[PDB]
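Q: My questions all concern the structure below.
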Amino acid sequence: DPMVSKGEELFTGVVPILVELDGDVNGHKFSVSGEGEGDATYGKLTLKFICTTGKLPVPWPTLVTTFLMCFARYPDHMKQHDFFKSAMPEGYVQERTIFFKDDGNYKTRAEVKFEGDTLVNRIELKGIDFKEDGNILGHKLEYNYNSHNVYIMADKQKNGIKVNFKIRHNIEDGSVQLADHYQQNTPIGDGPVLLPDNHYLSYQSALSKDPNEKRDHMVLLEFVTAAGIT
């Protein structure tokens with residue numbers, strides 16, 4: 001397939017990744033930069049993020065979903081369903097609203113595209129109506145992360161996709177903080193893209209720290225695999 005060849009070919013080895021995020025949650029402002037690499041053949045992403053403005057005023061786990069679905073491994077039989085690579089190299093817009101149960105919400109806009117050989121994710125995040133002393137601004141979330149499926153459907157009329165899923169973040173008391181994600185993606189170019197049948201991505205994420213790093217930071221290792229079309 002002369003299309004499936006194009007974006008495919010852009011992802012066949014290890015691709016450098018740059019992430020930049022500008023954030024404001026209840027007027028607490030911050031910036032983060034990330035670097036690493038993705039290897040879509042294996043669905044493998046390796047990233048390190050740094051808060052460049054000082055102390056991150058939200059828990060790192062809350063930003064994992066915000067900080068690259070073009071790196072998903074699509075099985076050969078499901079390659080006609082890979083919208084994210086098909087939008088490349090011109091890229092796509094990824095928008096979300098993240099509703100923290102009994103707390104505030106995040107609204108994000110990102111552009112994901114190539115700059116030369118580097119895959120870049122540029123993000124603006126606004127949070128509002130957070131509780132001062134709640135789980136997010138009160139930093140009551142454990143530094144860990146659960147496996148989760150991400151459901152994708154076509155949104156034909158916007159020439160893109162809609163994605164929906166729930167994240168449960170472990171609270172330090174043994175409870176959980178739900179984060180209800182609503183997502184839309186649409187290509188930046190006017191060229192054709194693959195519009196998928198309903199399917200899902202399986203994510204596994206592992207959080208860690210760099211023992212030599214004094215800045216406020218997070219190391220993220222993610223595996224992501226498309227499924228749900230036999």
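These residue numbers are counts, starting from 1, taken along the chain as shown.
Recorded method is X-ray crystallography, 1.5 Å.
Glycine too: its Cβ is placed from the backbone N, Cα and C atoms.
Annotations per Swiss-Prot:
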MUTAGEN   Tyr145 to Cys  In mut1.9; shifts fluorescence lifetime from 3.03 to 2.74 ns
MUTAGEN   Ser147 to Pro  Increases fluorescence at warmer temperatures such as 37 degrees Celsius
MUTAGEN   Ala206 to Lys  Abolishes the tendency to dimerize and leads to monomeric fluorescent proteins
MUTAGEN   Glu222 to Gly  Suppresses the 399 nm excitation peak, leaving only the longer wavelength peak at 475 nm
Q: Is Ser147 (mutagenesis position) helix, strand or coil when read with DSSP?
A: coil
Q: List the Cα distance (Å, whole number) between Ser147 (mutagenesis position) and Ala206 (mutagenesis position).
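A: A Cα-Cα distance of 9 Å.
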Q: Would you kindly give the Cα-Cα distance separating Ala206 (mutagenesis position) and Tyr145 (mutagenesis position), rounded to the nearest Å?
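A: The Cα atom of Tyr145 (mutagenesis position) is 6 Å away from the Cα atom of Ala206 (mutagenesis position).
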Q: Roughly how many angstrom lie between the C-alpha atoms of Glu222 (mutagenesis position) and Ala206 (mutagenesis position)?
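A: A Cα-Cα distance of 6 Å.
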